[PDB]
Amino acid sequence: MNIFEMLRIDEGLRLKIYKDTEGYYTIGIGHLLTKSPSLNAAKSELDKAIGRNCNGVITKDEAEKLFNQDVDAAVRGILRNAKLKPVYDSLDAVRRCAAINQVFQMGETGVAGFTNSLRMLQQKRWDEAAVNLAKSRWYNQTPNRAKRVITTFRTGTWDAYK
Ligand SMILES: N#CCNc1ccccc1
């Protein structure tokens, strides 16, 4: 297991434009296209991202290319964030994957506001952090995925990803 395999499990792979859990146009391995309700706007974003006229469909290679860009950008963002970086750097590699996963799903701003969870994680108070992480819209809206990510934070193992 690694961050790519983990997010591939949590996000799936779809080659045609679909709506994510929040109802937003998305493609590939959880690549958000736009929050606009206009499918044409999503198609425009897709074509811009891939560099050709896709008419709403991409290849597996293209999906994987976006995925690599998205994972890379998620990490680089964490490292640029004054609140997230010290916590991320305090973690072991497995828990770092859980951090990347959450930012990939939620975006960096939302996570940066998890002030109490962040403090507990930096303190390595793992059970307490796990309890705090679940007191969230995140957990309530996507509980099965959040449970996997939280178990990863709690244990520093890949047990939740079989
Ligand atoms: N809070 C929380 C868990 N997620 C996270 C995300 C980025 C850095 C450190 C932790």
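Just so you know, the numbers here start at 1 and follow the chain as drawn.
So this one's X-ray crystallography, 1.3 Å, going by the header.
Here the Cβ of each residue, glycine as well, is placed from N, Cα and C on the backbone.
Within the same chain, residues at least 6 positions away in sequence whose Cβ sits under 8 Å from that of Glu11 (mutagenesis position) are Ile29, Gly30, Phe104. Reduced to three states, the DSSP call for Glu11 (mutagenesis position) is helix. One entry in Swiss-Prot concerns the mutagenesis experiment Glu11 to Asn. Its note says: Loss of 84% of enzymatic activity.
While the structure shown retains the original residue, Swiss-Prot records the mutagenesis experiment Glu11 to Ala, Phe, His, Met or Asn with this note: Complete loss of enzymatic activity.
Annotation source Swiss-Prot lists active site, proton donor/acceptor at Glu11 (among others), citing experimental evidence.
According to DSSP, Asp20 (mutagenesis position) sits in a coil region rather than a helix or strand. For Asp20 (mutagenesis position), applying a Cβ distance below 8 Å and a minimum sequence separation of six or more within one chain yields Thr26, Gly30, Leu32. Looking at Swiss-Prot, the entry for mutagenesis of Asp20 to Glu or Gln says: Loss of 99% of enzymatic activity.
For the mutagenesis experiment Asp20 to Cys, the note given by Swiss-Prot reads: Nearly no effet on specific enzymatic activity.
Among the mutagenesis experiments that Swiss-Prot reports, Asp20 to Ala, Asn, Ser or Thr is described with the note: Complete loss of enzymatic activity.
Swiss-Prot lists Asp20 (among others) with the feature active site, proton donor/acceptor, giving experimental evidence as the kind of evidence.
All chains included, 22 other C-beta atoms sit within 10 angstroms of the C-beta of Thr26 (mutagenesis position). Experimental mutagenesis at this site is recorded by Swiss-Prot as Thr26 to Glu, annotated: Complete loss of activity at neutral pH; covalently bound substrate.
According to Swiss-Prot, the substrate binding site annotation covers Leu32, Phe104, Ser117, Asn132. The secondary structure of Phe104 (substrate binding site), as reduced to three states from DSSP, is helical.
Per the record's binding annotation for substrate, residues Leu32, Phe104, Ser117, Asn132 show a top Cα-Cα distance of 27 Å. Under the three-state DSSP scheme, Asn132 (substrate binding site) falls in the helix class. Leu32 (substrate binding site) has a Cβ environment of 18 other Cβ atoms inside 10 Å.
Under the DSSP three-state reduction, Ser117 (substrate binding site) is assigned to helix. The Cβ of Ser117 (substrate binding site) lies under 8 Å from the Cβ of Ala129, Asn132, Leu133, each of which sits 6+ residues away along the same chain.
Screening the recorded positions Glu11, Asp20, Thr26, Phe104, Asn132 for a C-beta under 6 A from any atom of ligand 1 leaves none.
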